[PDB]
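S.K.: Questions regarding the structure given below will be posed in turn.
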Amino acid sequence: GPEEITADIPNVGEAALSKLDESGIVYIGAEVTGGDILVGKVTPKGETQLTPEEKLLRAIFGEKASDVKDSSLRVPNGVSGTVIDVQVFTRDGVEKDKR
Amino acid sequence: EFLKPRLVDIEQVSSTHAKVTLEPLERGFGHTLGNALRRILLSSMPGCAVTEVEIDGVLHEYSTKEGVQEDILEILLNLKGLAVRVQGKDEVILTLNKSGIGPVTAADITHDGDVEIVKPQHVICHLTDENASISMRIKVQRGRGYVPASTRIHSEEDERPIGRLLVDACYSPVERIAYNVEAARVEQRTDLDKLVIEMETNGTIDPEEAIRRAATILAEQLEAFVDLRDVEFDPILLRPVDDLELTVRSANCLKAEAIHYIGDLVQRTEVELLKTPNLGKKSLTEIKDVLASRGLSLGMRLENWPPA
Amino acid sequence: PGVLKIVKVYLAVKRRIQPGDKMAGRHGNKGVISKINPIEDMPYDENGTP
């Protein structure tokens, strides 16, 4: 399927979501260091056999039940400093990003 | 039998330049006192400097504001040279707002209660159109030495909102200081020495007060010489033994072996406690099972064991 | 065709001078810094400029 990007990333605490907007990329001017998450990108996974364990997982948790993976770009080691710009570009036809 | 220096004939050349004279001095003490005072004054002098700022529309230091003639990075550099004098407080906030055409200087900073701007012609930005405005909030602090913005971390205990600009702090009002040694004018004494200390600050400190501060710092440092003389940490450990919900049979066995603490049990490797009477192969598994639940496997090695 | 949407992020880091950093003139003389001495230890002329 498609690799949509959004702020809502499963299995990541509210501490790492402090510096992301409604689209899923860091605010301009946020001072970053270490390995903080920069872009929230999800990669779909394949599953078509809804076993009862997966059924109860989807019942107690969200509809996806964290099936999707999280291929989110992180700050590489030894790199610090405030962000400057974000350069989102969109393919024609698809709904444009909020920013 | 040593003459005491008296701070006399202090004269001021300009708003920054200053000359302090120490009339009575002995043979070799002039250079000693001059060097000590110069090093003390250049190293550690209290002063006020801008710590962080907040401009209305900016997000970081690497941006620009429409209508101003300088980058935000440049504006921080012109602000770093701003010198203020605060009385009775240490976290004074200096808010300035200006609109129109022409340079914006420190003279238009809002008149706070007790804050004296040494020079009011210190330009910090320029405006270039009639309808643009600049609104910033400057925070000044009091310190002792050079404190870079990057080094400090305690200021990040409470999260800084995006928009708070961090600027380095110098805190040292003394920029240049030199001393000179001449012969005193006293003729009744055979030969006497006088010392004059040319001091150039940014106008934030009084030269006499600066000399007094250096002298008291030196005296307090020397106070330590006038009387020489002188001639199991983890919370999971150190817990009561009867907290692992063991069986009745293990309770008496541990008491006989005198395992009264959790950490004593974890230090026993599997080949040696089996020799204990009536330990039980299945019961031994129970002790291993409950200790594996806490993540404490048998066979660890400690170094120091306090009684408590 | 395989790419649906792209995002790029830029960082800005200020590198203050420090002992290991290399400094050179424009006459073939170079070198690495060895120590950032305080102001009060640098040699000073008669007027006191270090």
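Chain B is numbered as in Swiss-Prot; shown residues: 7-237, 248-324, in order.
Going by what the header records, the deposited coordinates were determined by electron microscopy, 3.8 Å.
Backbone N, Cα and C define each Cβ position, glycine as well.
Got these off Swiss-Prot a minute ago, pasting:
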MUTAGEN   B:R45 to C  In rpoA112; temperature-sensitive, blocks RNA polymerase assembly
MUTAGEN   B:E165 to K  5-fold decrease in CRP-class II promoter-dependent transcription
MUTAGEN   B:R191 to C  In rpoA101; temperature-sensitive
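How buried are these features, and what lies next to them?
M.R.: Classification of B:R45 (mutagenesis position) by DSSP places it within a helix.
In three-state terms derived from DSSP, B:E165 (mutagenesis position) belongs to neither a helical nor a strand segment and is classed as coil. Taking a C-beta cut-off of under 8 Å and a sequence gap of six or more, B:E165 (mutagenesis position) has no contacts in its own chain.
Annotation for B:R191 (mutagenesis position): spatial neighbours B:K200, criterion Cβ-Cβ under 8 Å with sequence separation of six or more.
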S.K.: Counting every protein chain present, what is the number of Cβ atoms, excluding its own, within 10 Å of the Cβ of B:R45 (mutagenesis position)?
M.R.: 17
